[PDB]
Amino acid sequence: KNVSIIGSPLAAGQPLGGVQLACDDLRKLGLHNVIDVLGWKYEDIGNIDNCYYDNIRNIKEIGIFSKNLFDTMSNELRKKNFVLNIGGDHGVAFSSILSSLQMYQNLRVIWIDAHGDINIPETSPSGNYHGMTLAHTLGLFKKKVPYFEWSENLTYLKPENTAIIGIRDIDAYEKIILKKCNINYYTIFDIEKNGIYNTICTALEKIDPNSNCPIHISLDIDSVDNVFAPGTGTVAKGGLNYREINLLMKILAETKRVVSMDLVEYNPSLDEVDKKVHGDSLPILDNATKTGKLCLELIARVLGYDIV
Amino acid sequence: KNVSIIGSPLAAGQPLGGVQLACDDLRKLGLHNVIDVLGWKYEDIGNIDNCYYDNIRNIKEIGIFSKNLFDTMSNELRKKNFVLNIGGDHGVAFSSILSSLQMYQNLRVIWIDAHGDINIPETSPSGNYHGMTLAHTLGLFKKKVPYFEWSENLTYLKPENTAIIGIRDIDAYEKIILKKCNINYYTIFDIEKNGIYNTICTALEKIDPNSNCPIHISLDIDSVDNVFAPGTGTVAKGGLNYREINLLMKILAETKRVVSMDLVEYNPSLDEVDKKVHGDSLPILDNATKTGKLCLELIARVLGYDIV
Amino acid sequence: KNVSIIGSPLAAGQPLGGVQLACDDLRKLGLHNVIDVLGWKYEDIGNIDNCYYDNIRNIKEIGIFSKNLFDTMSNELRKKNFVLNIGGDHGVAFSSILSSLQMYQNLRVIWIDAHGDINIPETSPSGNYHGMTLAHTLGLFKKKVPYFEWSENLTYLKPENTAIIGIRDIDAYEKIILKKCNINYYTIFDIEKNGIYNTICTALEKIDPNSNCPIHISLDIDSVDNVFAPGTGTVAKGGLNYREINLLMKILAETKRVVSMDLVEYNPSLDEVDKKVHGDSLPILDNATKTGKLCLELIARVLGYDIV
Ligand SMILES: N[C@@](CCCCB(O)O)(C(=O)O)C(F)F
Ligand SMILES: N[C@@](CCCCB(O)O)(C(=O)O)C(F)F
Ligand SMILES: N[C@@](CCCCB(O)O)(C(=O)O)C(F)F
Ligand SMILES: [Mn+2]
Ligand SMILES: [Mn+2]
Ligand SMILES: [Mn+2]
Ligand SMILES: [Mn+2]
Ligand SMILES: [Mn+2]
Ligand SMILES: [Mn+2]
């Protein structure tokens, strides 16, 4: 029951600033108090500081940042702590997943997101890296990436060992990439047809038939509907509701096999207040903005927080 | 993959004006671009222009309009195009369904609505025709209708070949008519108990056991909850949510047997903006009002639009 | 088909005033007209007027009020009327349940609530009685309660004959009490996993395997999500939605075994307007505040109100 907290305030994977403030905002809202009350011990490492493709925006900053995060997280993982990586945009998942994968070769990744993030630079509509991060992590890039030389000899994630859950906003080329690489995916329609519980059980059974693999959760908060999670840069209608995302995290916690996690794309500057209702019982700051509060509750779920 | 577009801006079936603007509003919002991107070809026919019961309001206008729509739609159906009929209030479904039925004698009708629209003139609380249209289409009227003489020798729809889905606001007399005529109906409670997916599968199995019949979809947008579809005249609490209505249209598309469709009761003057989120990816006008945008997305679903 | 209406405007179980106005507000909104239209006859009894634990707030007022309610309700129950007890805060359920239990020894109680209300005075964070009422009713109090001497020789409710449904906001000590006393409980997560329909069927099968016991419903309106029921003092995120709470009441009605019911924690002063949509068809006042209107609709469900 030891968790290493890493702040990864990288905002170079997408147009906006805001996500760089997420790590410190979650601390201000009561991250430490929340971990404390759940009976976990924490070590807060602070914040990470900061032939070829020529069409990825801000790639130098991203590459340099990613090397630092990779080295820092590798060191935390070796402690056999649960490692919590708080972004930052989804670009931080590359170093997070790959560092975890080098240590846990049989890692299974649950990528929770409204989007695929599975564009490659030659298909990206935006040139924004956070929309390509999963494709990069899966070894789908065809050329070398500037400032990622340090990563060229790493073992990459395999599509068959991955499940994407909650998707609903996929680009034309992405649809082809998704089908082609044979990754396991579960759309909001699958969730509507079968329910979130059956969906995650199906995903876990598919990627971990013997229920014996370590799990990495990469949670993009925009997987959650705008009604509950307005504090995020790229919104897609018809997301996971409050009950669903909480149950999902609870089920993953109950595997007892989660070793690491990203929580990405929380943007405090975009967030809104409700606020304070009696049900906000975790030691979270009164009247906190709703997405920030949700983030802390979802982290609590992963650490074992339950209704009774 | 050819669709005929018919605009049927009839607003005489209910008190309000507004629905007469729906057809041109959906065009303005990008109907043609949406059809184009889905790989369909369209032919836009433009807009329809315009002993006995003595208690149906505006019946002359409705009767004259309906003859025109019947003749126009009959001509489009004979092309073997998919025919998309955009209202207008639900009154336009009489000529739509009956023209389709004369060509496709084994037509099965899916009537998606918060309401039954199954009043007869002697039971109607309002005298508004759009609340009687289904009863009229099913041959339940007991007397002749002024200005509907042209229709008297048509074959009418049979209750056993029809399923009503999403109902929740039914008048006292309607409850009796519904049970008496033995139509297949699936209330919002059936949907809550079994889910939208099981519900539509059950309905399709009930009316088309051999999965070999052409299907007509009559979609009243007020079947969808007010949160997602405020742009409509008669709202009923507890409607289909965004995920449900999208999944429903997707499942119907996947039968590959839909030959015609109404989209009715969209009233732009009542609609609201969100607006523009990244997930609005179809070539729909930026910041479009939400019900109009939903209408275009649901039309896209019927034309094969899917998440991946 | 006779219902006795008892108004129990007790507001001493929790900090706020407001719930004392609930009984008269529901009457103003059309309680009598609603009962009339459903084919029931009513008798409106009006409103109840008004070694030891030393740490329960306002306990004198509560104790004196409860004796009056117990005596009044006992008299109504003996008529073999369905008895509808409208609070007031949840404190009124003690006398309601116990009076019903003395007459119906095999009573089964369905406690619908976001909260457990299962604190004992030595574990209560607030000293507010409405957060202890279920624990008191179940005979879990260890010391005597001032001004409750009249109740000391009553038969108490048994945990195994009770089901709590909808819970999501439980205090640390309550979690232990819940598990220890072996009460049947169904959290919002159970509801999300299985659906409200399966959940209530499971609960009824568990507490009444032979489907032959009289049922008491204790409905705290804060079980319903804030979106639909803002008019209440203690809100918890992720509640029952509009469709779910309506279906739940419908299923309980359909047992044909409900003999009594509480509707508690409605606070008109906290309520909001929508308002008037066509679907508000029950004889409820136009533009009524939404929680009040919901309360009347849920009472109607229990009295047999259905979609068709
Ligand atoms: N696919 C998009 C957006 C990706 C969203 C990133 B996220 O998961 O928060 C891209 O940039 O490649 C495209 F539409 F712009
Ligand atoms: N049944 C009502 C309303 C019908 C709603 C039409 B719709 O489906 O949009 C009627 O007019 O017969 C009645 F309550 F007024
Ligand atoms: N458990 C609480 C609140 C109870 C809510 C009562 B209700 O069901 O409306 C208590 O007072 O014991 C605590 F957190 F303050
Ligand atoms: Mn992402
Ligand atoms: Mn995303
Ligand atoms: Mn209609
Ligand atoms: Mn309707
Ligand atoms: Mn309560
Ligand atoms: Mn409560």
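Numbering, chain A: per Swiss-Prot, residues 22-71, 154-411 in sequence.
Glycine is treated like the rest: Cβ placed from N, Cα and C.
Some features that Swiss-Prot has for this protein:
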MUTAGEN   A:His193 to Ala  Loss of catalytic activity. No defect in oligomerization
BINDING   A:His193, A:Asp216, A:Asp220, A:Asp323  Mn(2+) 1 binding site
MUTAGEN   A:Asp216 to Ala  Loss of catalytic activity. Loss of oligomerization
BINDING   A:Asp216, A:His218, A:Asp323, A:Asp325  Mn(2+) 2 binding site
MUTAGEN   A:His218 to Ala  Loss of catalytic activity. Loss of oligomerization
MUTAGEN   A:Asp220 to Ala  Loss of catalytic activity. Loss of oligomerization
BINDING   A:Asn222, A:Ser229, A:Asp274  L-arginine binding site
MUTAGEN   A:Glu295 to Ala  Severe loss of catalytic activity. Oligomerization is partially reduced
MUTAGEN   A:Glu295 to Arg  11-fold reduction in affinity for L-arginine. Loss of oligomerization
MUTAGEN   A:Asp323 to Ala  Loss of catalytic activity and loss of oligomerization; when associated with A-325
MUTAGEN   A:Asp325 to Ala  Loss of catalytic activity and loss of oligomerization; when associated with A-323
MUTAGEN   A:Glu347 to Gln  Severe loss of catalytic activity. Loss of oligomerization
MUTAGEN   A:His381 to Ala  2.5-fold decrease in affinity for L-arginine
MUTAGEN   A:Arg404 to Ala  3.4-fold reduction in affinity for L-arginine. Loss of oligomerization
Other C-beta atoms within 10 angstroms of the C-beta of A:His381 (mutagenesis position) total 15
Which one, from the binding-site residues A:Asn222, A:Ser229, has the smallest tally of other C-beta atoms lying within 10 Å of its C-beta?
-> A:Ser229
Round to the nearest Å and tell me the distance between the Cα atoms flanking the 82-residue gap, namely A:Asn71 and A:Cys154.
-> 27
Restricting to the same chain and to sequence separations of six or more, state which residues have a Cβ under 8 Å from that of A:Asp216 (mutagenesis position).
-> A:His193, A:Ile267, A:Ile268, A:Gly269, A:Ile270, A:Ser321, A:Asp323, A:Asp325, A:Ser326
Out of the recorded positions A:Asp274, A:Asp325, A:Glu347, the residue with the smallest number of other Cβ atoms within 10 Å is A:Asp274
Counting other C-beta atoms within 10 angstroms, the emptiest spot among the mutagenesis positions A:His193, A:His218, A:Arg404 is A:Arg404
Other than A:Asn222, A:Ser229, A:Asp274, which residues of the same chain sit close to L-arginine? List them in sequence order, counting a residue when its Cβ is within 8 Å of the Cβ centroid of the site.
-> A:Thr226, A:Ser227, A:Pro228, A:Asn231, A:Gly234, A:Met235, A:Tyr276, A:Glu277
Mind giving me a neighbour count for A:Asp220 (mutagenesis position)? Other Cβ atoms within 10 Å of its Cβ, every protein chain shown.
-> 28
Using DSSP with the three-state reduction, classify A:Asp274 (L-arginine binding site) as helix, strand or coil.
-> coil
Which whole-number value in Å describes the distance between the Cα atoms of A:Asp220 (mutagenesis position) and A:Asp274 (L-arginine binding site)?
-> 10
Integer Å value for the Cα distance linking A:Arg404 (mutagenesis position) with A:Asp274 (L-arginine binding site) is 32
Counting other CB atoms within 10 A of each CB, which of the mutagenesis positions A:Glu295, A:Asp323 comes out lowest?
-> A:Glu295
Round to the nearest Å and give the CA-to-CA distance linking A:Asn222 (L-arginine binding site) with A:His381 (mutagenesis position).
-> 43
Are any of the mutagenesis positions A:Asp216, A:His218, A:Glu295, A:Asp325, A:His381 near ligand 5, with a Cβ under 6 Å from it, and if so which?
-> A:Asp216, A:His218, A:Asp325
Just how spread out is the L-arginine site if you go by the largest Cα to Cα distance in Å among A:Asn222, A:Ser229, A:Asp274?
-> 11
Looking at the recorded positions A:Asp216, A:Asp220, A:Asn222, A:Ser229, A:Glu295, which have a C-beta within less than 6 Å of some atom in ligand 1?
-> A:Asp216, A:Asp220, A:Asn222, A:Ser229
Filtering the recorded positions A:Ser229, A:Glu347, A:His381 for a C-beta under 8 angstroms from chain C leaves A:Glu347, A:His381
Cβ under 8 Å from chain B, restricted to the recorded positions A:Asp220, A:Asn222, A:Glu295, A:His381, picks out A:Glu295
Neighbours of A:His193, A:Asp216, A:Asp220, A:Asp323 excl. site residues, C-beta within 8 Å of centre, Mn(2+) 1 | A:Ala196, A:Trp214, A:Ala217, A:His218, A:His233, A:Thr236, A:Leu237, A:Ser321, A:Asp325, A:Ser326, A:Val367, A:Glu368
